[PDB]
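All remarks here apply to the structure that follows.
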Amino acid sequence: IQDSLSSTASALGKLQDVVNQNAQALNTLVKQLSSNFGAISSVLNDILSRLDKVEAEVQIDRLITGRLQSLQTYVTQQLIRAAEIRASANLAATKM
Amino acid sequence: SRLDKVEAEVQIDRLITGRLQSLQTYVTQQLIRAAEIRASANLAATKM
Amino acid sequence: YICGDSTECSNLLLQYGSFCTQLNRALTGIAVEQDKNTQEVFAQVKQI
Amino acid sequence: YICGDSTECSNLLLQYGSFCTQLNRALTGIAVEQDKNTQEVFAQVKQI
Amino acid sequence: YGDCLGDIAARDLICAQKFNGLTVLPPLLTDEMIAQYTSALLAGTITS
Amino acid sequence: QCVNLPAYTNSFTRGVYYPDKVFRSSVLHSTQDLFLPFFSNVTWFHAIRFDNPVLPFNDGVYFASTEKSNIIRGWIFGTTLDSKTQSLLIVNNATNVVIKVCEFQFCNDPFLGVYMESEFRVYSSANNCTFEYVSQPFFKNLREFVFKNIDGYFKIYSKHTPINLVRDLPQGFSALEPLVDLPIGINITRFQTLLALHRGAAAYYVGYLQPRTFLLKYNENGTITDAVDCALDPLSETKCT
Amino acid sequence: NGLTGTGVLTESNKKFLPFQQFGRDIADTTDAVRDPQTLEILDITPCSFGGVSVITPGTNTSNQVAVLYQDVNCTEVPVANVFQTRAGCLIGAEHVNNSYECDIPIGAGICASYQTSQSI
Amino acid sequence: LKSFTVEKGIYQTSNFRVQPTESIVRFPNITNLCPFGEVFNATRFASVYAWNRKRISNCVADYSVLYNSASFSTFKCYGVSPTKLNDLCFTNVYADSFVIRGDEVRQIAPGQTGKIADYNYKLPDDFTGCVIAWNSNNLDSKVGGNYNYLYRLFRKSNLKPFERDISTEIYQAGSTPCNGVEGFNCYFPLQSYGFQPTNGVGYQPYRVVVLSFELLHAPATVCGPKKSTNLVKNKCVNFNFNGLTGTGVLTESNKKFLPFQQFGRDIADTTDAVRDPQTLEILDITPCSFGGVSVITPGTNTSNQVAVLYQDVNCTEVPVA
Amino acid sequence: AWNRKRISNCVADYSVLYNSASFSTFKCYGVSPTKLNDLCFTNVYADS
Ligand SMILES: C=CC1=C(C)/C(=C/c2[nH]c(Cc3[nH]c(/C=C4\NC(=O)C(C)=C4C=C)c(C)c3CCC(=O)O)c(CCC(=O)O)c2C)NC1=O
Ligand SMILES: *[C@@H]1O[C@H](CO)[C@@H](O[C@@H]2O[C@H](CO)[C@@H](O)[C@H](O)[C@H]2NC(C)=O)[C@H](O)[C@H]1NC(C)=O
Ligand SMILES: *[C@@H]1O[C@H](CO)[C@@H](O[C@@H]2O[C@H](CO)[C@@H](O)[C@H](O)[C@H]2NC(C)=O)[C@H](O)[C@H]1NC(C)=O
Ligand SMILES: *[C@@H]1O[C@H](CO)[C@@H](O)[C@H](O)[C@H]1NC(C)=O
Ligand SMILES: *[C@@H]1O[C@H](CO)[C@@H](O)[C@H](O)[C@H]1NC(C)=O
Ligand SMILES: *[C@@H]1O[C@H](CO)[C@@H](O)[C@H](O)[C@H]1NC(C)=O
Ligand SMILES: *[C@@H]1O[C@H](CO)[C@@H](O)[C@H](O)[C@H]1NC(C)=O
Ligand SMILES: *[C@@H]1O[C@H](CO)[C@@H](O)[C@H](O)[C@H]1NC(C)=O
Ligand SMILES: *[C@@H]1O[C@H](CO)[C@@H](O)[C@H](O)[C@H]1NC(C)=O
Ligand SMILES: *[C@@H]1O[C@H](CO)[C@@H](O)[C@H](O)[C@H]1NC(C)=O
Ligand SMILES: *[C@@H]1O[C@H](CO)[C@@H](O)[C@H](O)[C@H]1NC(C)=O
């Protein structure tokens, strides 16, 4: 074992994936901020500087809905992963 | 075929949002069913 | 995350209710469950 | 599924980001998990 | 796409699903291999 | 006055230009625009073998030129190339660059004579000039140009590099830059090149752009270093996905 | 008659009533149409069909790939060694008579590998 | 928690604020006035089939001087609210001028059709800019009829956006060719406006000017009457850079922009670096809010004392209390 | 007592109206004007 653990790092892959996805999701949630969601621009400052009070609301509401949908999807996936990890932890505790 | 370029976008965006919501609901339900089947398969493997 | 300053966006966010509160509650529950799992797995003996 | 040709719809779909990629990733994960479950349940003996 | 456009008068929903991008993938292990695995398990548990 | 007087090549990953005027670094970006396809079928002409035929202008033209003593001098764009319709002329007459939009009556075989610059047998007459611009007076080279015509505006992108090889198009990455945007607002369907007749030793290549999705990798400093075409082959499709 | 679409047209056994002009599926997509001149009934079918999978080793190793077209024959073409597996048509990989452990799962009892003149 | 009582534990709160408490304005120091006189007071306006185009640069767009002696019967703007026009910078400024019939004034708009929209002058669907039109009955019309203004009646296709055609070939309507002479099913495509002082309001001449500009994506030379302010560094301020409003901390940057570049963007499209319009230097912009806050308290039924935990920060660097 | 008329079996080519007609008010609901050249109308009624 003393050298098998030194042979390769793939033996701990089941752990590594747990980290990877936890980053894989987060870096996704950032880049979805670049989506236009049908608005004239993806930056709130551009809308606030180009449009007046009555015309900016229509675009800002749609941007808010899109970002809220992204957050909801992220939270749901996190909940499912949490359930899976809870099952794995229960199995590990029983084995211990 | 009935609307021009500037008037079709408003309807197409809403259609896209609706279809995307349907796809998201289907994927979430499939994930839940997959978790349940995974638990059942683990039980079957332990029994075997 | 949704607004990033721009007080107009923060004001317009108020009409959407307590979605952010629900998200924060779910995340806090997950965070508590993680520590609970760790303590359950490892803290099983009273004497060091 | 969302568009079905009609290049205007495909172009308008680009502003919505990588939702389709996430859906495909989840479906692929489920598909891999199914085969993993089958192999775990049945492939337990090395000699036929 | 040689029997999906044929005399089927939209009685089968398989073509309805396929024309919208919905696809069903084959499992890795065919039933002829699960049968062999079960036969090996039965032989092992009977003889040894 | 006026007077009367194929080879194929691969596009070695050439045809990439800056899509817009922002600064990005170490970020891979996807763009949907008119680009020259990777490993395309670019046509090759010589002036050493001396031709300058009328070539169609479908949706945008990539024009490369390998030369030593400035054989290429300019281009003529139009739909009929006579006095009946407006036409655009870009010329470099060894002391100034001239861009004009006039109902030129072009000669059948336009050329610029070099003995210095002694002949201007380009057009028989010029009139109705609604736009004119002139600048201030003033194998070893390769010059690449990209011409696009979008909603009346005419966009020209340019790049230049020293190349010493003999015949083919050199293989290597090249990112063109936005040079000129002109509000000509005319109809362009055919174009012809201008050669400097000496009383040549150069070659050039012409290719057509097509709508494509390109994935560009930005360097740590402000430049692009690599590009991927999402329709070249299935591996590129997987890379884009 | 103002309806824009794309697809394959065939003759149909459907019989429209005199006041009917278009036929629709469950998804509201047009399925049959009466010709404005020849008064005949024509079925319209979509063109896109058949998933595509790319099989490759690590790009750090080699650039060779294989293409798997699903739910189609190889004989019917629209496809571009050739192997007809139960999962579809595989192009770019040769078939061997031996059996080994699975390396890259393809399906229906078929797997793929990269082996040495190296090839898939 | 939306309750008046709090149980024992730990709770999360909003992010730390870091108020800027300062406003900074940076604009190019342009001192000249825009061509308002020799454009709006042009004695002769080009005809619709040969509409005139002009380029504007290096001027201050202060329209407040137009109230004294100008009155416009039609004014519209697409892509920007009029009230913001005083606090913006325009990269490319183009002006199109022509004269048309009154009832055709409504034809100059995106997505429109008709005679003028299809055969004479067309606008893109994604057009951004403004359209101005005013009556000129007492200037363009004359007794006996003015016939110096022409338009196109016949064409073989529809014009592309911002397309100009001045060909005067004999239009052919029938199968027989028109050999450069008038005849049956052979016409001259051009016609003349019959402007007269006694004509109806729909038949009176109207002068139309269309302004085209692009915003917040390229370096600009035409800006509003806003006045600049001294630069502040290593501080959180509100800034207005060439019409772009934002808030953050400004520092010097090692980034080197290309001459045609003006703004730098991150993955989330947020502005990261900007070139100063006056000192031509590169400045990095960073957000101010940073650091989560947690409140630790026992049951409110027991005591009112609380503790505050600021995450991912030192105590020595302060912003802590 | 507004007048009503029915129209059928004709080609709606309005390009002949530019020579001697000028309308001070024109509007359309349900269809963009630019598509009017590439459409077919089932029931055509005119009120004057
Ligand atoms: C067609 C007219 C024409 C165009 C549209 C154009 C662009 C152009 N060519 C050059 C350098 C420069 N430019 C040229 C000439 C050329 N490159 C050519 O495509 C041609 C035709 C010549 C003239 C024969 C030479 C011989 C050199 C000397 C080395 C070098 O390429 O940098 C510049 C940088 C000088 C500055 O920043 O003020 C530019 C903007 N140049 C032109 O003459
Ligand atoms: C190259 O092109 C320019 C532009 O036509 C020429 O400049 C003109 O030269 C004539 C005298 O020969 C002057 O009368 C004009 O005023 C010049 N035009 C402008 C706008 O200044 C130039 O002469 C040409 N050079 C050669 C060698 O042909
Ligand atoms: C720009 O020029 C081209 C070349 O003449 C025009 O294309 C022709 O237009 C006429 C009129 O409809 C047709 O009869 C020809 O069949 C077209 N020829 C080709 C090769 O397309 C084109 O119409 C012009 N663009 C515009 C907006 O008028
Ligand atoms: C380019 O076009 C010619 C047409 O005959 C064809 O033979 C050739 O294969 C094409 N590709 C290349 C690289 O020449
Ligand atoms: C164009 O040239 C002709 C002939 O010189 C002349 O009649 C006409 O006024 C000129 N301008 C336009 C816009 O046609
Ligand atoms: C990037 O640009 C700078 C500017 O000179 C240069 O020094 C450097 O070599 C370039 N490449 C890298 C990897 O820094
Ligand atoms: C015209 O339409 C009628 C349908 O009543 C059809 O019978 C006839 O064949 C058509 N003629 C041509 C030339 O298309
Ligand atoms: C290919 O077509 C033949 C002819 O019907 C058929 O026998 C065969 O099943 C098809 N291939 C597959 C994999 O089904
Ligand atoms: C146009 O001319 C009149 C009188 O010369 C003058 O009062 C007016 O200010 C001018 N309009 C503009 C915009 O300068
Ligand atoms: C005005 O702008 C120029 C930039 O060309 C700059 O050099 C100069 O310092 C500025 N002057 C003032 C008073 O801001
Ligand atoms: C506080 O700043 C000092 C100086 O670098 C550093 O040693 C220390 O790590 C910082 N505090 C924490 C908790 O990191």
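Here chain F follows Swiss-Prot, giving residues 14-18, 26-68, 78-144, 153-175, 186-246, 261-302 in order.
Per the header of the entry, the method used was electron microscopy, 3.5 Å.
Each residue, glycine too, has its Cβ placed from N, Cα and C.
The note that Swiss-Prot attaches to the published mutagenesis F:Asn121 to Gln is: Partial loss of biliverdin affinity. For the mutagenesis result F:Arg190 to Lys, the note given in Swiss-Prot is Partial loss of biliverdin affinity. Quoting Swiss-Prot on the mutagenesis of F:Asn234 to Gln: Increased resistance to neutralizing antibodies. For F:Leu18 to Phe, Swiss-Prot lists a natural variant annotated as follows: In strain: Beta/B.1.351, Gamma/P.1, 19B/501Y. What Swiss-Prot says about the natural variant F:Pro26 to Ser is this: In strain: Gamma/P.1. Record note (Swiss-Prot) on the natural variant F:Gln52 to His: In strain: Omicron/EG.5.1. Looking at Swiss-Prot, you'll find the natural variant F:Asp80 to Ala noted as follows: In strain: Beta/B.1.351. Here the residue is the original one, but Swiss-Prot notes a natural variant at this spot, F:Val83 to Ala: In strain: Omicron/XBB.1.5, Omicron/EG.5.1. For the natural variant F:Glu154 to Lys, the note given in Swiss-Prot is In strain: Kappa/B.1.617.1. Recorded in Swiss-Prot as a natural variant, F:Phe157 to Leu carries the remark: In strain: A23.1, Omicron/BA.2.75. The natural variant F:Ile210 to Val is recorded by Swiss-Prot, whose note states: In strain: Omicron/BA.2.75. For F:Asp215 to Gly, Swiss-Prot lists a natural variant annotated as follows: In strain: Beta/B.1.351.
In this structure, the C-alpha atom of F:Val83 (variant position) lies 15 angstrom from that of F:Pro26 (variant position). Separation of the C-alpha atoms of F:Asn234 (mutagenesis position) and F:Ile210 (variant position): 35 Å, rounded to the nearest whole number.
Look at F:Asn121 (mutagenesis position): DSSP puts it in a strand. Each residue contributes its Cα atom, and for F:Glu154 (variant position) and F:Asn121 (mutagenesis position) these two points are 11 Å apart. Listed in sequence order, the variant positions among F:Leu18, F:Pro26, F:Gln52, F:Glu154, F:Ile210 whose CB lies under 6 angstroms from an atom of ligand 2 come out as F:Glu154. The 10 Å shell around the Cβ of F:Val83 (variant position) contains 12 further Cβ atoms across the protein chains shown. In space, F:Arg190 is the closest of the recorded positions F:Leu18, F:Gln52, F:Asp80, F:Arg190, F:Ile210 to F:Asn121 (mutagenesis position), judged by Cα positions. When secondary structure is read from DSSP and collapsed to three states, F:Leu18 (variant position) falls in the coil class. Fewest Cβ neighbours within 10 Å among the variant positions F:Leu18, F:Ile210: this applies to F:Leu18. Not one of the variant positions F:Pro26, F:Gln52, F:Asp80, F:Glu154, F:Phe157, F:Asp215 has a CB under 6 Å from ligand 1. Here the candidates are the recorded positions F:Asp80, F:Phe157, F:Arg190, and by Cα distance the one nearest F:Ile210 (variant position) turns out to be F:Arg190. For F:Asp215 (variant position) paired with F:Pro26 (variant position), the C-alpha to C-alpha distance reads 14 Å. Using a CB-CB cutoff of under 8 Å against chain H, the recorded positions that qualify from F:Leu18, F:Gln52, F:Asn121, F:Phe157, F:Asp215, F:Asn234 are F:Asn234. In the structure as shown, the Cβ atom of F:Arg190 (mutagenesis position) sits within 10 Å of 17 other Cβ atoms.
Taking Cα separation as the measure, F:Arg190 (mutagenesis position) is nearest to F:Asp80 of the variant positions F:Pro26, F:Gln52, F:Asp80, F:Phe157. In the three-state DSSP classification, F:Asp80 (variant position) falls within coil.
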